[PDB]
Amino acid sequence: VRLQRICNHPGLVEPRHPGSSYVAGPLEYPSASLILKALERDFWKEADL
Amino acid sequence: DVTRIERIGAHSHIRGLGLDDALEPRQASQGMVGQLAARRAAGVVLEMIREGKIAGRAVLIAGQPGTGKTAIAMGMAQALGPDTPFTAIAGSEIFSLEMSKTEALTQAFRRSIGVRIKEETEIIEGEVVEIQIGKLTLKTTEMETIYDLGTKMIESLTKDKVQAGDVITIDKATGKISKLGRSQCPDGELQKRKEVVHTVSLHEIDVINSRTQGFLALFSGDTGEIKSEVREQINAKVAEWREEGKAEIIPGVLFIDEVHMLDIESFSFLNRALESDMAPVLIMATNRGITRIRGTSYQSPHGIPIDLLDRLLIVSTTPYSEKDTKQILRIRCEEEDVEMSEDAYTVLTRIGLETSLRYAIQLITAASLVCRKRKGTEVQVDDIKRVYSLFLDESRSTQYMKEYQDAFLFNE
Amino acid sequence: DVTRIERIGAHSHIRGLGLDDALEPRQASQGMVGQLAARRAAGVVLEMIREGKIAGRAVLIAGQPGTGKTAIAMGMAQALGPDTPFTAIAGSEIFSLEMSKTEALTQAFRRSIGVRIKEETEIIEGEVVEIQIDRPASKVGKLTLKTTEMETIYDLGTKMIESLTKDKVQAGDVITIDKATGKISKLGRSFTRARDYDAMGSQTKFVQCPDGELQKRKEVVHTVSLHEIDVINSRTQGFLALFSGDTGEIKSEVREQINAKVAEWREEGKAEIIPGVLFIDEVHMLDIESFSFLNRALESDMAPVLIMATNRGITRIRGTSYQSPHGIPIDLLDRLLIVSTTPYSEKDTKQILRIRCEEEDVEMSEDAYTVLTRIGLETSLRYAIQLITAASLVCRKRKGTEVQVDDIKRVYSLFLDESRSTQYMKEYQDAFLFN
Amino acid sequence: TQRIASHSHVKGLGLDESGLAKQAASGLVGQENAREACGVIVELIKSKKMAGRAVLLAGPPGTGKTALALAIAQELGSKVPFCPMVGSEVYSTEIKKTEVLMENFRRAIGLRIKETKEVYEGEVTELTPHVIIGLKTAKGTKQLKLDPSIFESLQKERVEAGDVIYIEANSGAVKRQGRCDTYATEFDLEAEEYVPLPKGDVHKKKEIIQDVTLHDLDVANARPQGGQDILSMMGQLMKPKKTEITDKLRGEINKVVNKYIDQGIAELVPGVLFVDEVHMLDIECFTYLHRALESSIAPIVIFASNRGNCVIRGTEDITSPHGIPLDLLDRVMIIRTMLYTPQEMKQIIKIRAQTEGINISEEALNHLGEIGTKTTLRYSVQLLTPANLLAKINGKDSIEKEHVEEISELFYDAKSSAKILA
Amino acid sequence: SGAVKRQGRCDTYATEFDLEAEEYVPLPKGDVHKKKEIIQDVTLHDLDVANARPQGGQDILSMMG
Amino acid sequence: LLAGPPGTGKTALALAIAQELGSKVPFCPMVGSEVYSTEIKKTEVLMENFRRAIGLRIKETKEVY
Ligand SMILES: Nc1ncnc2c1ncn2[C@@H]1O[C@H](COP(=O)(O)OP(=O)(O)O)[C@@H](O)[C@H]1O
Ligand SMILES: Nc1ncnc2c1ncn2[C@@H]1O[C@H](COP(=O)(O)OP(=O)(O)O)[C@@H](O)[C@H]1O
Ligand SMILES: Nc1ncnc2c1ncn2[C@@H]1O[C@H](COP(=O)(O)OP(=O)(O)O)[C@@H](O)[C@H]1O
Ligand SMILES: Nc1ncnc2c1ncn2[C@@H]1O[C@H](COP(=O)(O)OP(=O)(O)O)[C@@H](O)[C@H]1O
Ligand SMILES: [Mg+2]
Ligand SMILES: [Mg+2]
Ligand SMILES: [Mg+2]
Ligand SMILES: [Mg+2]
C-alpha cells in the first residue's frame, strides 16, 4: 500500500511544505524615563528664538 | 542545557584576579597563575575603578606576547561587578567607515560611563473577575478589589481584549495591560509599589536623544557624528541629575586591546579626552617595543607617543617560569576536562617553554582528541608526540618554509 | 544607408573565428587574418564554452600590442551568438565608488551566467468579432472571438471586463489573452474602423486572421542572468537598480539562496543554466586583491569561462612592489592557460588592410595597398588603418574615385604616428612642460 | 549532469577508522599528514566544546590547501555551518573591515530553532470591518477576530469574499492564492486563477525546524523588516545597506539564543569559517582577529596561505613567514602541505579525468604526467578538456598522446610564457 | 506665540476614577498671568544649524526630514 | 600659541583663562584631530568651531497664561 501511494503521487507520503521565515519577537530594550526627559529644558529658560 | 552559546575560549578559566583583601596575589587562584606584581597592580587599578572618584586615569599593560596581559584584563573585567560598565574593544575597531576615529573613541568613552537611575512605579497584577463598560473587578488568592475605570483605561481594556478569568498585569500610571494566561492566580497584594533600577550609559542617552527613534541606532550602528551641542546639553543634564539626586554616575573601564594600532590622531585625541571629569579609567595593552607610530615616521617605546605615555602608568608582565607554565597547563586542562599523565604534563611544559604557551594550550585539545580516537582515558606522551607531529609551531613552520623556499611565493 | 547607432568600429570587420569543422583556421575567413595558432586555441576554448560542462576555466590571451587579442575576443563573441551571455569589461571598470572590487567581480561573474526559464501558458488568440459591455450608472459582458477554425462566445467576469475596458478592446482587433493572469495584449487590427468616424486618422496595415484553436498551450522561454535575479531579490525595489546600477553589496546569504534555488530549478524542469564568458580586457589594471578574489572565484561551480587579455610583460602588479609575468600573480597564472599571438607579416597586414578597406567601403589601388602595407609594417597596423579613412576622405575631397598613393602620402604628412610625433617633441622639448 | 568545478572530486578526507589517511581515498591523494591533521580538526569541530580555535594551512600553491578545507567541509556535512571567504572580501565599501570579520564570525554559528507555526486557511465568507472574518474549508467554517494589521494585509492582497487565503498569524503575512474552485465555472472567461478548497482544518498548528545563523538574527534585528507600522514602513523605503552592528545588539541576540537553548526550543551548531587568502588581510584585520579568536563565541576558523616570507599588507617593512604577523601565528596551529611526487600527480590527473567523464590511455596519461612534472599540476589537469574536445573532433573517444601534444603546443604555461617574455 | 501645552489633568480630579491612565499635575500656585524677564545664551552655530534644515514642519517632507 | 615642553601647564593655562572669563563667555575646546570628520570637510569643522565660540545672549520677557 505504501509503494502504491508513492507510485500514485509523492505528495501522499512526503508533501512539499511552504517555506517560511522564522519570526523573532522584538528585542525589548529597557531604559529609564529620565533618558527621554533629556534635552527637555524649562520653558522659563527658552527665549523666542 | 547542552551546547550553550558561551563555549570554552582562551580566557574562560579566568574568573578574577585571585587577590586577597590586602591585594596580595595568590600563586594560583581564580584561574590566575604568577604575574604577581602585575596582578597586584591590576587589583590597585580595580580598587581605583570601584571608588570612581578620580577621572581620566590611564594604565598600560606591557610585556611580551603570551605574558598574560589580555588575561589580566579579562580577570579585571570578571572581578569588576557586572553593574559597572567594562567596554573592551580592539584598536582596529575605531577605523569605521561610518564615523571618524575621534568620534569612535568618543562613543567608546561614553559607553564606559553609566548613569544609574532608580524610579518607583505601581504595578497591578491579578485575576479578572468581572468587567463592565466602567467597572473592573480583580482578585488575588488573598484579596479582591473593584476599580472604577477611566475613559483612557476603558480604551486600553477595549483594544486588548480582557475577559473574566484572564490573568493580567496593569501598570497603574500608564495602563499598560499584558495578558499572561488564563486561570496560577497571583498570591500576594494586587497593587504593589516596585522600584526599578536601570544603568544607562552616556552614549545610550546621546543616541536615544539624537533623533526620532534614535534608540535603533544603539543596535544597528548607523550613529553618525553625534553633534557636540547634544553631548554638552546631556553632560549638563546629567550633572543636574547628580546634583538633584535623581541619578548616580557609575564610572567604568574602557579597555583597548592592542592599542598600538591607533594612529597619532587617535593618540592626540586620547591626550585631551582623559582630561574631562566624565572620563573613565582607560586600560591598554601592547606587545610592541620601540616601534614606529602608525601615521608617522617616529618610533616610540610602545608605538604610543610619549605625550600619552606621560599620562599613564605602565604595568609590566614578566615571562613565566616552568612552575607557572605547568600550573597554567593544569588549569587549562581542568577547564577543558582533559586528564593527562604526569609525564605528559612534563612533556607539554617542556614544549611550552621551548616553543610557546599557546602552542601547548592548543596541543592540550589536540592530544585529548587523539586520545579519544584511540579509546583512551588519559592523555599520554604518545598523544603529545602525535599532535606535535601533526601540528607545527611558528619556528618549525618557518624552518620548513626555508627548506622549500623556492616553492613559496614572494619569499624573501 | 541610414546612420544606425552601431557604426564602423575598430572590430566591425570581425564576424567570427573563421574556422572549419576541425577547428583548423582559414587564412582569411569571417574577417580573421593570420593568427592560426591563436585562432585554433580560441576555437577550442569556444567549444569548451559551448559544452558548458567545466566551470571556471580561465584563458589569458597574451601578445604584443596590436597583434589581435581584442580581435580574437570579438571573434569568439561573434561565433558564440546572442544566446550565450558574453560580458566584456575593461579591468578599470571594477574600481567603483558604489561597491567593492570583489562585489564588482562577483556581479561581472554572475552577469555571465544565464538562467533560461521555461513556463507553459494558456493563451487565447483570435479576432474580436463582437464585444458587449453593460454597466450600471456590477458590470456584465459578452465577447466573441474567431480564428477561422471556430467562433466561440464567452461570458466575461468582472476582472476580465475591467481588463478589456482598460485595453479598449474593439471589434476587429486581433488580441491575445493570458488565461493565467488576464493580461490583454493586442497584436493588431484586422480591418478598418468605421469610415464614418471623424478623427481616427490612421490606415494601419491589417494583420492576417489567426488560425487553429482559440486556446493553445504555449511554451515560452525567458532568460535572465544570475545578476538580474540577485538584484531583483536584493530589495523590494531591486528591479530599478538593474538599470541605474545603484546596487550596493548584495548580501551573500541572498546569493546562496539563489544558488540553491537555481540548483533546484535545474534538478526540476523549470530552468536551464547557460554558462557564458566574462572577458576582462586589459586585466593588468586589476590589483592583487582582485586577482586573489579571482583565484577563489574560479573554483565556484557557477563561475563562467574567464577570458583575459594583456600586453604587459614582466611588470609590477598593481598595489604591490612585485614583478610577475603579464602583471598577474603566479597563483592566478597557474589557474589559467596562456594563448600567445604572433606579429603579422606583409601578407597578413595587406589582407587586414584589404578587409578594413572593404568594411569602410574604400576603393584603393594596388600601389596604394603596397605603400600602406609598408607604412603599417614600419609604424603600426592601427596607424595604417586610420590612414585608410583619412585617405578616403582626402580622395573624396578631390573628387577622386580610388585612393591613390598621393592621398596616402598626403594623410601620412598630415597625421603623425607615435614615432615621428615623439621625434618632433624631442626636437622642441624645451617648449613642452617639465621636459 | 552538474557542472564540474575545480574541487568536485573531493568527497572527504578518506581517513580510516583509526584516523590515518589512506594513500588514495575519497578523491584526495597523498597529503597523509595534512589529512590526518584535518581529521583531528574535524573531530574538534564535531566535539563542539572549544570556541575560537584556529588552524593555518600553509604550503606551496597547488598543494591541496583549499582541497583539504573543502574535504573538511564535506566530512562535517550540510548540518554544520561552513562559511568560505576570501581575505580580499573584507575590503567592503559599505562597512569597516572589523564589521565584515565579525559578521563572518557570526555567520559560522548555526542555530536550529523549532518554531510553532499557526496558520489560518480557507475560503473567505465575510469581511466585516478589528475584523470578524470567516474562513471555510473542506471540514467546516469558523469565525475569527483579527488585528487591524491583518485587515490591512488583506486589503493589500485585495482579498474579496470567495477567495482562498493563507494567513500565518505568527508573522502576520497573508497570501491570497486564488478564488475557490467552486466559482471556477461561473464565467466562461475571467482574469483570476482558481484553486481548490483547503482539505484540512481552518486553524492548524505545525511544528517546524528553522536553520538560521546568529548573523541572520543580528541583521534582522538591526534592519527590521517586520514592523508593519508607519515608521518602520517608511524606513523600509530607504536604500538597503550593510550597517555596523553594535556589540549591544549581538549581546541581546546572545541572551535570546541562550534563553532559547535553555527552553529546549533551539539547538546551537558551531561551524567553520574558512579564509582562503588570509595574506590579503591587513594588519588592522589581524589585530582584530587577535581579540576575535579569543572570544568564547567564535567558531572554528581555518586559514590558508601560500606566501613565503613576504610583507604584511598595511605595514612598511615588516616581513612574516606567511604574510601573517608573528602575533597571529602564535594563536594558530599550522598544517604543512608538501609537494606532490610524479606518481601522486598521475593519480590526481586520473581522478580529474574520471570526474570530468574523460577517457585517457596509459601512454597519454604518462605524457600528461610528464607535462605535470614540468609546469604545474593544475596546468597538466587543465589540458584534459581541450584535449578531449580535440579527440571528439578527431573522431576518437579517448585522449591519445598526439592530442595532449597538440594541446600543449596550443596552450602555454606560466613558465613557458615567462621564458618567452624574458 | 500662542503656543498651548496641556500639562496634564488637575490633581483635584485624582479621585474622579480609581484607575485612569492620566498624568495629574498640581494646580499652578501663582497668578493666571505670569511675567518673567529671562535671558538665554546661544551661539551663532546654533542659529546656523537651526536654519540648516526645516524643523517642526507638519508637511510630509518635513516629517520625513 | 601656547608653546613649551609637555606637562608645562599649557592646557591648565587655557582652562585658567576659561575660569577667569566665566560661564557666560563661550569657550569651545577642540583638538586638532577632530577636524577629520567623515561627514563634512575640514574647513567646515573649523568654521563650525569658530561659530560655536561666538555667543549671543538674547533677552526677552515671557508672558504666559
Ligand atoms: N597568569 C595567568 N594565569 C592563567 N592563565 C594565563 C595567565 N597568563 C596567560 N594565561 C593564558 O595563556 C594564554 C595567553 O595569554 P594572553 O593573555 O592571551 O597573552 P597576550 O598578553 O599575548 O594576550 C591565554 O589563554 C591566557 O588565558
Ligand atoms: N587577425 C586579424 N584579423 C582581422 N583584423 C585584425 C586581426 N588582428 C588585428 N586586427 C585589427 O587590427 C586592430 C588591432 O587592434 P586589436 O585587435 O585590439 O589588438 P590588441 O588587442 O592586441 O591590442 C583592430 O582594429 C583589429 O580589429
Ligand atoms: N591531495 C589531492 N588530491 C586530489 N586532488 C587535489 C589534491 N590537492 C589538490 N587537488 C586539486 O588540484 C587543484 C589544486 O587546488 P589546491 O591545491 O586546493 O589549491 P591551493 O591548495 O593552492 O589553494 C584543485 O582542483 C584541487 O581540487
Ligand atoms: N602651573 C601649574 N600649576 C599647577 N598645576 C599644574 C600647572 N601646570 C600643570 N599642572 C598640572 O599638571 C598637569 C599637566 O599639565 P598640562 O597643562 O597638561 O601641560 P600640557 O598641557 O602643556 O601638556 C595638569 O593637568 C595639571 O594637573
Ligand atoms: Mg592580548
Ligand atoms: Mg586590444
Ligand atoms: Mg587557495
Ligand atoms: Mg595639555
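Using the numbering of Swiss-Prot, the residues shown for chain C are 15-151, 156-453, in order.
According to its header, this structure was worked out by electron microscopy, 3.4 Å.
Each Cβ is built from the backbone N, Cα and C atoms, and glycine gets one as well.
So that you can see what the record holds, here are the features copied from Swiss-Prot:
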| type | residues | note |
| --- | --- | --- |
| BINDING | C:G77, C:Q78, C:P79, C:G80, C:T81, C:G82, C:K83, C:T84 | ATP binding site |
| MUTAGEN | C:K83 to M | No effect on interaction with NOPCHAP1 |
| MUTAGEN | C:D299 to N | Abolishes ATPase activity |
| MUTAGEN | C:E300 to Q | Reduces ATPase activity. Decreases interaction with NOPCHAP1. No effect on formation of RUVBL1-RUVBL2 heteromeric complex |
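Taking the centre of the Cβ atoms of C:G77, C:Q78, C:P79, C:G80, C:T81, C:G82, C:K83, C:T84 as the ATP site, the nearby residues of that chain (Cβ within 8 Å, site residues left out) are C:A85, C:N329, C:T359. When the mutagenesis positions C:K83, C:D299, C:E300 are compared by Cα distance to C:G77 (ATP binding site), the shortest distance belongs to C:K83.
Minimal Cβ crowding within 10 Å, among the binding-site residues C:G77, C:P79, C:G80, C:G82, is found at C:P79. Under the DSSP three-state reduction, C:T81 (ATP binding site) is assigned to coil, being neither helix nor strand. Proximity to ligand 6 (Cβ under 6 Å from any of its atoms) holds for these recorded positions out of C:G80, C:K83, C:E300: C:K83. C:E300 (mutagenesis position) counts 19 other C-beta atoms within 10 Å of its own C-beta, drawing on all protein chains shown. Each of the binding-site residues C:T81, C:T84 was scored by other CB atoms within 10 A of its CB, and the lowest score goes to C:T84. A Cα-Cα distance of 11 Å separates C:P79 (ATP binding site) from C:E300 (mutagenesis position). C:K83 (mutagenesis position) counts 26 other C-beta atoms within 10 Å of its own C-beta, drawing on all protein chains shown.
When secondary structure is read from DSSP and collapsed to three states, C:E300 (mutagenesis position) falls in the coil class. Taken in sequence order, the recorded positions C:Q78, C:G82, C:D299, C:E300 that lie near ligand 2, meaning a CB under 6 Å from one of its atoms, are C:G82. Within 10 Å of the C-beta of C:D299 (mutagenesis position) we count 19 further C-beta atoms, all protein chains included.
In this structure the alpha carbons, written CA, of C:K83 (mutagenesis position) and C:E300 (mutagenesis position) are 10 Å apart.
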